[PDB]
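Here the structure is laid out as structure tokens; the discussion comes afterwards.
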Amino acid sequence: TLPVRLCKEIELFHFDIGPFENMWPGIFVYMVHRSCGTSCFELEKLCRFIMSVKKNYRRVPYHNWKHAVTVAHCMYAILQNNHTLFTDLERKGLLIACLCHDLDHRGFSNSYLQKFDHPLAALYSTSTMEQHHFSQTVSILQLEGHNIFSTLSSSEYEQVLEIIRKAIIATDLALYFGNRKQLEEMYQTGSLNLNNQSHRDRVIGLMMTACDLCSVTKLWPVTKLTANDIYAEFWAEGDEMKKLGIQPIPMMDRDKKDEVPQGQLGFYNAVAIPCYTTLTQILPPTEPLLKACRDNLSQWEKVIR
Amino acid sequence: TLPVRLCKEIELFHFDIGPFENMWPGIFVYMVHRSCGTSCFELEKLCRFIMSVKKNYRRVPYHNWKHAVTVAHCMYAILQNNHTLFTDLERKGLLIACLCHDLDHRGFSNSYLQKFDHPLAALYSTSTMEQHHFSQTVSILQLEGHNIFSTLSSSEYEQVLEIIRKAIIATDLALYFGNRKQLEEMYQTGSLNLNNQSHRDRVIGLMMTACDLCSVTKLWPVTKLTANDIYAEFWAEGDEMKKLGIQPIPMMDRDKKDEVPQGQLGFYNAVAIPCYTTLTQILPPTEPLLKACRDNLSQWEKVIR
Amino acid sequence: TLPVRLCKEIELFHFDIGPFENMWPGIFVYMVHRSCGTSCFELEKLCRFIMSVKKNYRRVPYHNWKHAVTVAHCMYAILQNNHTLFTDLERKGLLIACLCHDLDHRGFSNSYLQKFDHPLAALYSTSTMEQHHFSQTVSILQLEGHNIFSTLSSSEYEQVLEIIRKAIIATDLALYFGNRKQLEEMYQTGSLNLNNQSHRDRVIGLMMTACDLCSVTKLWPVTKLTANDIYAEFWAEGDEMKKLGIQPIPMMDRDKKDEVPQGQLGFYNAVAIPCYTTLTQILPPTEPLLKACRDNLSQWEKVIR
Ligand SMILES: CC(=O)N1CCC(c2nc3ccccc3nc2OC2CN(c3ccc4ccccc4n3)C2)CC1
Ligand SMILES: CC(=O)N1CCC(c2nc3ccccc3nc2OC2CN(c3ccc4ccccc4n3)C2)CC1
Ligand SMILES: CC(=O)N1CCC(c2nc3ccccc3nc2OC2CN(c3ccc4ccccc4n3)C2)CC1
Ligand SMILES: [Zn+2]
Ligand SMILES: [Zn+2]
Ligand SMILES: [Zn+2]
Ligand SMILES: [Zn+2]
Ligand SMILES: [Zn+2]
Ligand SMILES: [Zn+2]
């Protein structure tokens, strides 16, 4: 039961979740029931679970509670347009993974933490933050009245945990390049097969990347506005890097503000476009992300003068 | 028992409440006792009521807790200089209405909510936020140990509720233009009469507008500083409008920052000056607001170069 | 048990405490044990005490919780390099004083409070905020399970309170000029004597100044970044001054932003350099602060073009 405008435009890939946090949870529950079903989860146990997650997000310009819901909607959009491809376990499992994918994020990349010699970097040699994101998740599920998979069998429960584990880790962009490249080949040869679990995890992996980056697939005015939040995080990290006696890459250097239009251009070309390209090849219904992406690419070129 | 400088300068229309929240409540209690009386309200029940209201204001650049107290002081200033015109019910009733007049405000106008298709817009077809502001008020009064009108008769209680209702709704600027225009005529013909309840509500209505806008009646340095908070709210709304695929009016368009000195000029001419003009006509003691207002008008013209 | 990079670089004067609050407490406990000893304080009672102090710091751009820890580290650095000069009482006493030295600070100088006619200004005729900082301290100690000097004798306890009292008051910069000038003479004549308690308090006094200002002794990139937080506080105060119908000194005037490179130059020359100069004269191990200070002085001159 969502407002008419929302019920209608929530099915759109480029949908924005507005500036109404209090309404954010509701928007999520709605999507679970439309994609998975009403009796997938007990309402109260779910709502309790949601509030807890909202609470374990930090007020960081970009990787915050809004990012979490936004990413999830893209997944919902992907799920609804490929409705016959996945089980409920995967559906109910993937939506949850998206909301938790950046839990307890502080706004610093894995690079900085290793430089800073942070306790977590010692704890997780690779994919430091993402491993923490999943750690946070399990802690929340282990809370009383928080196990929404209570009704699941221990077999099913373990399965959905793996799904969520694999998914969350995939939000490490460093892992993306190897994943896309592999998928690019397998698609070409025809060896690519969704019934292969090893193959299947990789698609899911690429699906997660598409969502984590979906701000490039929004309309131009949203994409441009979201951009401010992201560099806010980058430049701040650059500052802390500088506090370590370390010259940061120009991307995190606030002195190089002008360069940003080209910095984005390069990123689209090298990362974003190849990503949604590959995805539409495998999942044609996901093209609107790609089209919207290129529309934004054209805008960036239009910025340079 | 307020500091000497405060006790002295609190009687000034252009008084500013400083940056000491913790001291804000105290400043309010003081005004209730000077305008209405000590035994108007039970201290503890009042303080409890105040903290609750402070809690239900949001950290929004302008329409926040500070706005609430500031608006109330102007009313106090109006009440003290027209001391023989109103009953205690109206006095105690109007001060309370001013503090609650923007309860749970989020920083977006009624226009945006209707565009966004917000639940409240469906709930309140007209004067969406203001109806909510009064709804919030009643909820707080209905809290235990929060009914400061407990000592009032059910007749008096209902009366003061109407006063507060009517008052709060009047803070809708859309309603102002019709109200001023009517008052402008009645004053001219002489038909205007304070003993007429229909007439009486309209004055109260115009009094509320004067307070909600009183930042134009502060000294120039305060008026200029307060201005930043307001456009912060506007431009943000423009951003969200843009997120709806809707080109917002230049006032909410942050791209048109330069234009602001003229934007303010137009507003003074068309809205602010006619407002305090009419008010002084009816209530001559309220002229300092008008004088201070024009002093700020002269400053805006002085800005354009 | 701190990360390797931290264990190593925490002994450096120009050490920065990073952007990990959750890790800030730990960094403090570590320093107490390295400077004073493990059985100086009961762990739990200490941790309880720390969290309470963190809670009574305000989110003010500069004089906040980070400032508190940063100042304390400098003291630790001073203590560790002059290990044979002080008793444990003084050590355990001074580290604590540094963390509490700006408790409940709101970001306004004593000048503004007197102008504003604030309740505290009436309460404390001189060194208004600093007297409050110590008042806050005592209140926290008087909390249950918060008396970390519980194990101390009432004689020792009173002694450490005086130490803390004297120390905190010394963070009033107005008092500094008279203190340095006296120390400058006594050092010259040879009359300066650490066994003299009157003399001894003055050194401690100058040590506190060195720490409160230690942002000038950090590396250039940190010093420059910290600078933003400080003027944020100044300009805001200027704004409130203007709200009092009072033209503030150019330092708190945000209109005079350009002037800042020279404003800092003057400060170094007149205040910072003479301070660390005198300190190294008395305590040669504290020279790195001075060297780092001048390195930053050279940078400011390099700014002017
Ligand atoms: C973990 C990893 O590999 N990362 C690299 C890419 C980066 C990134 N993520 C984005 C997510 C959403 C939308 C845009 C994103 N853009 C990213 O980096 C591109 C934007 N960039 C640059 C590059 C060079 C620049 C030089 C000067 C000024 C700005 C620059 N911006 C690169 C995130 C970290
Ligand atoms: C609800 C309603 O009718 N509103 C119209 C007036 C508006 C408003 N409120 C003020 C309250 C206190 C002080 C000043 C206020 N100014 C307001 O709007 C005026 C300021 N404005 C403009 C107008 C056009 C502009 C064009 C370009 C750049 C800035 C502009 N500012 C109009 C509030 C919403
Ligand atoms: C209490 C007292 O005596 N104060 C004077 C010095 C001031 C101060 N504290 C600092 C602490 C750490 C680092 C730098 C600090 N700088 C301070 O003031 C200097 C910086 N200044 C100026 C002076 C004049 C200016 C004129 C135009 C623009 C900027 C200016 N900045 C002076 C603090 C208040
Ligand atoms: Zn992430
Ligand atoms: Zn993410
Ligand atoms: Zn309002
Ligand atoms: Zn208002
Ligand atoms: Zn201080
Ligand atoms: Zn300080």
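Since chain B takes its numbers from Swiss-Prot, the residues it shows come out as 729-1033.
Determination method: X-ray crystallography, 2.7 Å.
Using the three backbone atoms N, Cα and C, a Cβ is placed for every residue, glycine included.
Its own atom aside, the Cβ of B:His791 (active site, proton donor) has 23 Cβ atoms within 10 angstroms in the protein chains shown. B:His791 (active site, proton donor) falls outside any helix or strand according to DSSP and counts as coil. Annotation source Swiss-Prot lists active site, proton donor at B:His791, citing similarity to another entry.
Taken from Swiss-Prot, the feature 3',5'-cyclic GMP binding site applies to B:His791, B:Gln992, supported by experimental evidence.
The DSSP secondary structure for B:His829 (divalent metal cation 1 binding site) is coil. The feature divalent metal cation 1 binding site is assigned by Swiss-Prot to B:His795, B:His829, B:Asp830, B:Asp940.
Swiss-Prot lists B:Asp830 with the feature divalent metal cation 2 binding site, giving experimental evidence as the kind of evidence. Annotation for B:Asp830 (mutagenesis position): spatial neighbours B:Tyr785, B:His791, B:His795, B:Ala796, B:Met857, B:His861, B:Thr899, criterion Cβ-Cβ under 8 Å with sequence separation of six or more.
Quoting Swiss-Prot on the mutagenesis of B:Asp830 to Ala: Loss of activity and of zinc binding.
Swiss-Prot gives this note for the published mutagenesis B:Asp830 to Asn: Reduces activity 1000-fold.
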Cβ under 8 Å from chain C: which of the recorded positions B:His791, B:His795, B:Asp830, B:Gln992 qualify?
none
Among the binding-site residues listed here (B:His795, B:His829), identify the one with the smallest other-Cβ count within 10 Å.
B:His795
Candidates near ligand 8 among the recorded positions B:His795, B:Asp830, B:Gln992, judged by a Cβ under 6 angstroms:
none
When you average the Cβ positions of B:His795, B:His829, B:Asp830, B:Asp940 for the divalent metal cation 1 site, which other residues in that chain have a Cβ within 8 Å of that mean position?
B:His791, B:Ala796, B:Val799, B:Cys826, B:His833, B:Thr899, B:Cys939
